[PDB]
Each structure stands twice: as structure tokens, then as C-alpha cells.
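Chemist: Just dropping this structure here.
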Amino acid sequence: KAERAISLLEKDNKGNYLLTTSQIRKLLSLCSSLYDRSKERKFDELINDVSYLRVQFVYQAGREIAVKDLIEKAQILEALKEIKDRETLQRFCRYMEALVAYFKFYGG
Amino acid sequence: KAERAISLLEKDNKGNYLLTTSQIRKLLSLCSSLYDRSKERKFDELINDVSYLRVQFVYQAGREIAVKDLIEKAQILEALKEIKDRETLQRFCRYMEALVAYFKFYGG
Amino acid sequence: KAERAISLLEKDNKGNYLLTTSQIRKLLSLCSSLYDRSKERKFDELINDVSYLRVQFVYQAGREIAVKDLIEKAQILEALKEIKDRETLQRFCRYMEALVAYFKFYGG
Amino acid sequence: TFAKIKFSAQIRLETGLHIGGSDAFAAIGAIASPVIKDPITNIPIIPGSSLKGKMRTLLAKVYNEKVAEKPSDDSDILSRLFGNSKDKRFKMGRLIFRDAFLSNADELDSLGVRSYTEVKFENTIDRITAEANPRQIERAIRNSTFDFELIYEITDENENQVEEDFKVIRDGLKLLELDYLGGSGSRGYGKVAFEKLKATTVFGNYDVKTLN
Amino acid sequence: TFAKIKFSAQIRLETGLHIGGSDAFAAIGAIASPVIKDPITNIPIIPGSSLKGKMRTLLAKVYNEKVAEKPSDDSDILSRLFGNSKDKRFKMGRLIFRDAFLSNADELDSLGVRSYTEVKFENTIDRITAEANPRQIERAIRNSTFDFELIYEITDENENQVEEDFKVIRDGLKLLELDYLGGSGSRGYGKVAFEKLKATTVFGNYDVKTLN
RNA sequence: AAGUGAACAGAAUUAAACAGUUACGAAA
RNA sequence: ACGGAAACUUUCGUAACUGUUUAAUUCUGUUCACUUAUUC
């Protein structure tokens, strides 16, 4: 969950990451706005935001080279199919926060 | 909705797609400008844009070979007749984004 | 409007239409220059273009046999008398696109 | 004593300008320079932060005697109109703007428009080759009104400088019409025009003297 | 100190030109590059972005001392007139353009006209064969004017060379008359003509020197 | 009466992506 | 016929005063509407 996030994210390629935290404010805006809203109502009611969350990880993957190299390694599209319950979705929301904390520790 | 759009769009013919996301900004400019406007007022009020939206999928289908091969496979003209309600129109607007995000996932 | 035009235009006679997009570059220019001009000023001011549009469907209709056969089927001269208001004229301008978009769908 | 003077006016856009919205936060159409609009509807609204910073900029270059090195520190005759973060005498200003909304929708739909904002295509030349980097921007409509309300109030003690403050507000609004507002106005996109400049009293504590 | 000089002029078009508008974005007629017009009415307006990239290009090749290779980096006598993205001394430009609107509609209908835009038949020949690719374009009207306004202002310190800047703007506008403006004007489409080049003072802070 | 299918490239980039004046106020 | 009886951690007070998501920017570089033709 959070133990493998320190080794898989560090093992990359060339140093000096050109990607910061401002250019990734688009795909990281729906992940934080989903964990705090799925606990109020049921999971079968919100059927428009679930299908739209997968689109953000596809349209933004073919524009910048600093996006495709991270999704294929962290397996983001693989966990989008296993989830189906409200309790399972709560676990995926916590895994996204691990890829951001360890990213700013080695650089920015 | 989004599961069957990743396999039908990939199954095409010859590789190296010569059509980019900039030459199809005519038929895609009205669908994005209709979803944000239909959520405010009613559906029976806007009657001049519904009939004009279907014309874009017919006039632009005989001027380029990279358009007819996509409409007949994705079945775009079939969904234009089933819609009749404001809630049903919101579902067709989300399906159009699958033909744009997944199109640039394998190339551009 | 657009539903009954896809079946009436297809039902013709012998295939391989000789009427291409070259001999229709005269009557399709006044209709396109009418919807975008009638929305600015009033309808009672433009009096030299309304009466001139009906002349094009009378003098030019007798110069070729491939013109009268399309006007009588699409009923163009009938709608020229019912219109009288600025809002009604906007409806006839949108119907002209059905005779051009759907014409190139089966050939060109 | 304590009145609430309201300077109601109609901002008529003689030329379509551009305002940089929240990029990479909207829907799928986050490209082509997304313009900020209404968070509920689709009517484009103009923010008030671009008006308070632009009016103070053009005012702090003709009514002063020292080059402003840092904000909230320039002269004193105009520091009490917008505010001061380094002063100990006064803090709250006397000029409050408002996020004006496009109130021209009563007759805009009658003319039959396509959308509220269009997409304009531009590019640049590298002075060594032909066309390069086909960019694109987004602009608004032309000749559109906006309900602009200026909330003005006095602190009772500042009563002997009322007529002196009226000539400063009128000079700032007239000078703003001869300058671009918003963003990317160097090519000729801004240049606003305040239409129907009047004043009224809501609280009712001060007489009506000025108007135009 | 701070003045607002306005150079009012009338851009008379001696020959109908063509400007490539927003491609694949029109209304009822989007054939052969639809020319950009007004988002409210139908009168084709000229964009102000073409007047800034063409006038600066023609001026940066006669008043310079080094071959330029990228924008915002050519000599120094003209960098303060348009802008600079590298120098930290100045960032804002002193020249403000405006989307000139066609004010000739008050008497254009009296001469008996048909429409504002027409389709001109222009193709090409592949030399080795006969007619190939019968393309076409879309031009505007001929012998039309535009109410153009040039908003000029000084920054107080820029006062000991006011007369030096007047000879640069006058030479730049006169040189543009003998060159095509817009797009694809190599076949004799552009060639503007600035009519009634006068100056006036709106803010009223500097005397009137030039006139013709 | 007379083959008429605007062709071919780049699909928004390089600065800067929290700066400061500063914290239980008068009772048991 | 109880180390128990009797008891508001209470009143107090905008996380506040200043700020243009913008500086730089030609949707155009090449382009005959045409080969052939006695109003007798």
C-alpha cells in the first residue's frame, strides 16, 4: 500500500524532474473531491463522476511525456477496474497520496 | 459506456493516423457547448440547436475519408434519435469524450 | 425538419447523379447570406433581397432539367409564401442544409 | 455621518478582451486559454480582482511624487482609497467593487448566437521560418453590458474631504476607458467604456450632488 | 506628466484582402477558410493582432543593428514600443491598438451592394497537366474604411524623446501602405492606405504638436 | 451538352508556480 | 439516615489589511477556373 511507494517511485531515469506540482492540478482535483463525497450518499448513485475519473488518466496521458511513464509504472489504470464497492474505493483514494509525498522529497 | 469504447476505437485498419485532434474541432465544438447549457434551462426551449447538431455529423461525413469510417463503427447517428429528454442528452455528451481521449492514447 | 429529409432526398431515380457541387454555386449563396444578415437589422428593411430570392427559383429553374425535379420534390416554392416574419425565415434557412449535407452522404 | 453611496454604472465592452481563468481545472476543454465563467451556469462573469489592481496601477502613476517600489506603499492621497497593509492609521479602504455579471441576456438570445465565448486562432513568426506553433486563444462577445456597483462609504470623520475624493474616482474611471482591461490586451482587445454613470443613495444619510 | 495621445485615422482599403479566421468554426457557411467577422453582427471586422505582428516585422528590418532570430529581442530603439520578454527594466508596451470596425456601412448600401463577402474562383495549374485541385477563396469588399484608434501614453520619465517617437510611428504607418496586410496577400490583395492621419489629446496633459 | 472531390508540416511554448507587519487581551 | 449536601471553565472576538494568470506573438509558405472551337 504505502511501503512499495518509496522504491517504485524513486526508480526512474534521468534526474532533475521538470514536472512540479502545478502542472498536475487537473488529474489530482477529482481524487480529493471523491473520498469526501462517497461517504455521505451511496456508491450506486454517483454514476457520472466514476466514468469521468478514468477519462482524466487517458486524455492527459498522450500530451505530456511525464505522465505516461508514471501511469504504466504505478499501475493506475489497473486499479480502476478492480474497484466496485464504496469500501474498496476508499483504499484507492489513499494510494494516490503516496505518489505525491515521496515525489516532492527527492526534488519538487 | 467507457468499457466498450477502448476496444472498438482501437480496431481500425492501417496504422499512423493522419487525422489529429485539431481538424475535428468543428463537430466537437457544439457538443461541448451544449452540455453546459442544457443543465441550466429546459430542453424544450432550445429547438434550433438540436436539429443543427445532427447536420454536423452528415455534412462533415462526405468531405473527409477519416470521418465516415468512424461514424459507421461507433454508431453516432443511431444515438441521435434515441435521445429526447434532457437527462438522456447528458449521457451522450459523456460518451463523446471517449472518442477523443482514447484516440490520442495510441498516437495522436 | 431533418427526419423527413433523409428519406425524401434518397428516393430519386437512376443512380450516378450528374448534378455535382459546381452547378449549385449560385442558389446556395443567397440563402447562406440571409440567415446571418436577418438577425442584425429588422425584416421590414431588407426588401430588395427577399423578392430577389424567389426569382432565382424561377429563371434558373428552366435552364436545366436537373433543377426543376429537385424543387418540386423538396417543395421550395411553397415555403417562400408562408414566411413573413424574421423568426419564420430563420427556420427555412436551416432546412437548406438538409439538401446539401444528405446529398453527399450517398455519393457527392 | 455614515452613508452608503452606490455608483451604479454599465460597463459596455467596445472590444472583446480576454481573461485568464482557472487552467487545468475545468472539463475536457481546458485548452485554448480557458476563460473563467459562472460556477453554476454558463454566463461569463468578470472578476473583481482585475479591476481593483488595474485602477490602482493607473492611479499610482500620475497622482504621486515617488516611484512605487512595493505595493501598499505609494504616496498617501490614494492609499486610503484602496487600502494599506503597512500603515497603522487606516486599514480598511473606502472602495468596494463587485463581480459583475453579463446582464445582456435579455436581448442576446433574440439575435440567435452560437455560444457565449468563441475561439480565435493566432500564431507567431520566428523571423527565420514561416508558420510555427499554431496556438489558439479564447475571447468574449462585443457590446455587452455589466451591472457594476461601486460601494462607497465614509468614516464620518473623513467628511471634509468628500468633494476631493469625487474628482479622483471620476478621473480613474475615465482614464481606464483608454486602456486595456483583463489580459492579453496589447494587441487591442481591452479598452472598456463606462455607460450610464450615475449615483444614488441606499442607506440615506448624505445628499445627492454628483452624477456624471 | 501622464498624457493620453490618440492617433485617430481611417484605414482605407484600396484593394480587397483576405484574413484567415477561425478554421472549422463558423455558422452556415464554412467553405474555403471562413473569414472572421463580428460575434454579434455580420460586418467583417479586422483583428488587431495582425496590425502588431506586421508593423513590428517591417520596422525591425530597417531600424536595427543586428539580425533578429526570436521575438522580443531585436535592437533596443523599438523594444520599448511593443514589449520585451527578457528585459527587466520595462515589460508593458506604450502602444495600444484597437479592433477597427467598418464605419462605412452608413453609405455603402446607397451605392447598391449585394453582400459583404464573395467567393473568388482561384485555382492552380500543375504545369505538367491541365487543371488540378480547383480550390477557391473568400474575399471581402473593396474601397472600405475602418475607424482605427491608436492609444499612446508616456511614463513621465519618457519625455526627453517624445519627438523621436513621432517620426517612428509616422514612418511605420506610411511603410505599411506599400505592403499587403492580413494573409496570402502575395497576389495583390492587401495594400492598405491610412487616410486622415491626425492626433488629438483626450486626457489633456500634453500640447498638440503634430497634425499631418 | 463537356473528370470539377483546397493540397501538404508544427496542434500553444520559453520566465516566474505562498512573498510579509504577527499571535490566551483583563477576574478567581 | 453516605467526606457526603450546595456549583455552566463561563462572558469576551470576521484567520485579517495591500495584489491585472500574465509578459513576448501576421492561420499562412507555393498557386492562370481550364486543354480543344470559322453564328453561318
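Using Swiss-Prot numbers, chain E covers 2-213, in order.
Looking at the header, which is where the method is noted, we find electron microscopy, 3.5 Å.
Cβ from N, Cα, C; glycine included.
Dumping what Swiss-Prot says about this protein:
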MUTAGEN   E:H19 to A  Wild-type degradation of target ssRNA by the Csm complex
MUTAGEN   E:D100 to A  Nearly wild-type degradation of target ssRNA by the Csm complex, crRNA is shorter, Csm complex is altered
MUTAGEN   E:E119 to A  Wild-type degradation of target ssRNA by the Csm complex
MUTAGEN   E:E123 to A  Wild-type degradation of target ssRNA by the Csm complex
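Describe the structural context of each listed feature in the structure shown, including burial, neighbouring residues and relevant distances.
Modeler: Secondary structure at E:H19 (mutagenesis position), taken from DSSP and collapsed to helix, strand or coil, is coil. E:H19 (mutagenesis position) has a Cβ environment of 22 other Cβ atoms inside 10 Å.
The C-beta environment of E:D100 (mutagenesis position), restricted to residues of the same chain at least 6 apart in sequence and closer than 8 Å, consists of E:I46, E:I47, E:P48, E:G49.
Sequence-distant contacts of E:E119 (mutagenesis position), defined as residues of its own chain at least six apart whose C-beta falls under 8 angstroms from its C-beta, comprise E:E139, E:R140.
There are 12 other CB atoms within 10 A of the CB of E:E123 (mutagenesis position), with all protein chains counted.
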Chemist: Please report the Cα separation of E:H19 (mutagenesis position) and E:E123 (mutagenesis position) in Å, rounded to an integer.
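Modeler: Roughly 13 Å, rounded to the nearest whole number.
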Chemist: Can you see whether DSSP assigns E:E119 (mutagenesis position) to helix, strand or coil?
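Modeler: Reduced to three states, the DSSP call for E:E119 (mutagenesis position) is strand.
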Chemist: Looking at the mutagenesis positions E:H19, E:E119, E:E123, which ones have a CB within reach of chain D, meaning under 8 Å Cβ to CB?
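Modeler: Listed in sequence order, the mutagenesis positions near chain D come to none.
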